[PDB]
There are 2 protein chains.
Amino acid sequence: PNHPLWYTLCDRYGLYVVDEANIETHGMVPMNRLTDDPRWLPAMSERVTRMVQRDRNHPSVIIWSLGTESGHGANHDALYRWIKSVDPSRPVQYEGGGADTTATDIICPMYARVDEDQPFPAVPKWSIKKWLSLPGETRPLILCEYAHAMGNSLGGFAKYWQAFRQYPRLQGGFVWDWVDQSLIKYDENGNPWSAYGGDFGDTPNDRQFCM
Amino acid sequence: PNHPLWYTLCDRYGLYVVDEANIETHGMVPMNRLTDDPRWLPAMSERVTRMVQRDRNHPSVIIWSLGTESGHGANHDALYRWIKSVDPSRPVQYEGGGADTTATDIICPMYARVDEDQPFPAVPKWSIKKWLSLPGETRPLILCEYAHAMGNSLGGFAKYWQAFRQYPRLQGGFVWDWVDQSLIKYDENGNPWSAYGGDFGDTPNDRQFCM
Ligand code: NA
Ligand code: NA
Ligand code: NA
Ligand code: NA
């Protein structure tokens, strides 16, 4: 959840908002080790329920999100249902566990390509065009992360948009991401320079991946 | 409906058959002028019912077809329900009236393209990839006619088969068609040659479109 003033500003200028619970357990092995564990349910619930209680009156918030990159646990299913019950006014989405689990109203893959399948074991990323038409699937598809803009990037961006326009059920996506996460450091003359991971003696690190 | 020996031979050699009733009114304006008219229902029914009564025991017959190119009329709807009622063992298909009407179990267009939309009024031929994921659609798609093999033809044939393999609900189609409809004429010195429309004094004619 963002600084409270952000929602105000989005109400007034006009932007659609995905409001997301503070839940990400990426580094667990496997990814759902905590979110499938009922002993971590109360801790998780407070991060979803308190977001809904604070933010439920802003018109700019149109979709609720259960977090990100935490696999798919039974805690997600319970919390998905909690939201659908106290606030029917907004769809709920969540990406973990293959983008199309029983915990999401919207097929929300990350980095799924337009025409090319990436058939990973257990959690494949199908081409988005193919994904809509998988036997028995009916939901809309909106990428929660796509077109990773790291460095000299964004090649093939046109290809997504040609598809978004041609397919009614392909309803677009959220580019990753807005602003470089670099920090300021100074030399011996007082000149500032932009820094990434590693530049503070911080280790282990992931270098330029923060930009 | 074919020569009765055809079905026996398909049973024994192993071929899937689409048995099709003797109804085509392509030349009416509009195409469904008779098939929507209740006074032509008796003549139509006899052509569907007498087919099902004759061929219903052949295992090679897997699909029933209501005819071809007669637009979409209420008589197609009645006769569709008649078949489903007397023989639940087999799906019923019909291409006329846009290829996805209430008178077909299978989306079965003729000459719809792989990637390219052809948005004709009322009877659009969508790209087969797009057609599957239209809002509310769930049916399998098999082209009743595709890859028109007239003269030096069959360009772009690989593009269909690449799509057939990648998309589960795209399940193939039937090439148009098997054999050239030319006839033998003889000249002054008694040598045979292959003839097409017009070559008999026949007028009006459609020249080589029979090949
Ligand atoms: Na769209
Ligand atoms: Na990053
Ligand atoms: Na297929
Ligand atoms: Na022809």
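Chain B is numbered as in Swiss-Prot; shown residues: 394-604, in order.
How was it done? The header gives X-ray crystallography, 2.5 Å.
Cβ atoms are placed via backbone N, Cα and C, with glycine included.
Summarising the annotation, Swiss-Prot assigns Mg(2+) 1 binding site to B:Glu417, B:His419, B:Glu462. Under DSSP, B:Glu462 (mutagenesis position) is assigned to coil, being neither helix nor strand in the three-state scheme.
Its Cβ placed at the centre, B:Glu462 (mutagenesis position) has 15 other Cβ atoms within 10 Å. Per Swiss-Prot, mutagenesis B:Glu462 to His is noted as: Slowly inactivates galactosidase activity by reducing the binding of magnesium. It increases binding specificity.
Taken from Swiss-Prot, the feature active site, proton donor applies to B:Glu462, supported by experimental evidence.
For the mutagenesis of B:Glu538 to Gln, Swiss-Prot gives this note: 10000-fold decrease in the beta-galactosidase activity. The structure shown keeps the original residue. Cβ neighbour count for B:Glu538 (mutagenesis position) (all protein chains, 10 Å cutoff from its Cβ): 17.
Residues or ranges marked as active site, nucleophile by Swiss-Prot on the basis of experimental evidence: B:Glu538.
While the structure shown retains the original residue, Swiss-Prot records the mutagenesis experiment B:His541 to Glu, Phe or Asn with this note: Poorly reactive with galactosyl substrates. Less stable to heat than wild-type. In the three-state DSSP classification, B:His541 (mutagenesis position) falls within coil.
Over all protein chains present, the Cβ of B:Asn598 (Mg(2+) 2 binding site) has 14 other Cβ atoms lying within 10 Å. As annotated by Swiss-Prot, Mg(2+) 2 binding site applies to B:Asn598, with the evidence given as experimental evidence.
Following the DSSP three-state reduction, the secondary structure of B:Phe602 (mutagenesis position) is helix. Note on B:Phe602 (mutagenesis position): other Cβ atoms within 10 Å of its Cβ, all shown chains, come to 10. Recorded in Swiss-Prot as a mutagenesis result, B:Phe602 to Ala carries the remark: Decreases the stability of the loop 794-804.
Looking only at other Cβ atoms within 10 Å, the busiest spot among the recorded positions B:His419, B:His541 turns out to be B:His541. For B:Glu417 (Mg(2+) 1 binding site), the nearest of the mutagenesis positions by C-alpha distance turns out to be B:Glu462; the candidates were B:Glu462, B:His541, B:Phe602.
For B:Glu538 (mutagenesis position), the nearest neighbour among the listed recorded positions (B:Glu462, B:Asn598, B:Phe602), judged by C-alpha distance, is B:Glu462. The Mg(2+) 1 site, placed at the center of the C-beta atoms of B:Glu417, B:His419, B:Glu462, has further neighbours from the same chain whose C-beta lies within 8 angstroms: B:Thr418, B:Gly420, B:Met424, B:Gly460, B:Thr461, B:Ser463, B:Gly489. The two recorded residues, B:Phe602 (mutagenesis position) and B:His419 (Mg(2+) 1 binding site), show a Cα separation of 15 Å. Only B:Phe602, of the recorded positions B:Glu417, B:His541, B:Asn598, B:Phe602, place a Cβ under 6 Å from an atom of ligand 4.
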